Amino acid sequence: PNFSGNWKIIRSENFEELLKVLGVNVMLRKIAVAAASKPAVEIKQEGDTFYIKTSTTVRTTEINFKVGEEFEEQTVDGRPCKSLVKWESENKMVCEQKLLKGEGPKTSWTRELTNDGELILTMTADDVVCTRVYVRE
């Protein structure tokens, strides 16, 4: 499946599309969101077991799970929400995150590999989608 390896940012332009698809209404790129530092990440996996720490400079969270299982979490406001990682082909995995009910859109993310150093990881959320290619540091 690949994935095991740190990942540098490569091609990223969806942040505004996130605050623009959730329902633009004075948000307009939230006049603040864009890119001030370098949002890096580091994956650590052993077979079907995977770990994912997406940080940038300050503290952050990471999912030390193993594909075939779900995690837990909470949305911004409304109801709670868990997640669940799976596969697609063998080097492309997903992570459908739901709020145990869903009202309209939903959250989720799919990490995919390419050639041998092009990890494109997407991550939707409330109809938004953060898609950016990565490479192995």
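Throughout, chain A uses Swiss-Prot numbering, with the displayed residues spanning 2-138 in order.
The deposited model was determined using solution NMR.
Positions of Cβ are set from backbone N, Cα and C atoms, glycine also.
According to Swiss-Prot, the protein has these features:
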- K21 to A: Loss of ligand-induced nuclear import; when associated with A-30 and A-31 (MUTAGEN)
- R30 to A: Loss of ligand-induced nuclear import; when associated with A-21 and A-31 (MUTAGEN)
- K31 to A: Loss of ligand-induced nuclear import; when associated with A-21 and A-30 (MUTAGEN)
- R133, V134, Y135: all-trans-retinoate binding site (BINDING)
Note down the number of other Cβ atoms within 10 Å of the Cβ of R30 (mutagenesis position), including every protein chain shown. 14
Helix, strand or coil: which one is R133 (all-trans-retinoate binding site) in, per DSSP? strand
Excluding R133, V134, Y135, which residues of the same chain place their Cβ within 8 Å of the centroid of the Cβ atoms of the recorded all-trans-retinoate site? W8, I10, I11, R12, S13, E119, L120, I121, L122, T132, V136
Please report the distance from the Cα of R30 (mutagenesis position) to the Cα of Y135 (all-trans-retinoate binding site), rounded to the nearest angstrom. 23
Neighbour count first, Cβ atoms within 10 Å, every protein chain included; then name which of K21, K31, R133 tops the list of recorded positions. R133
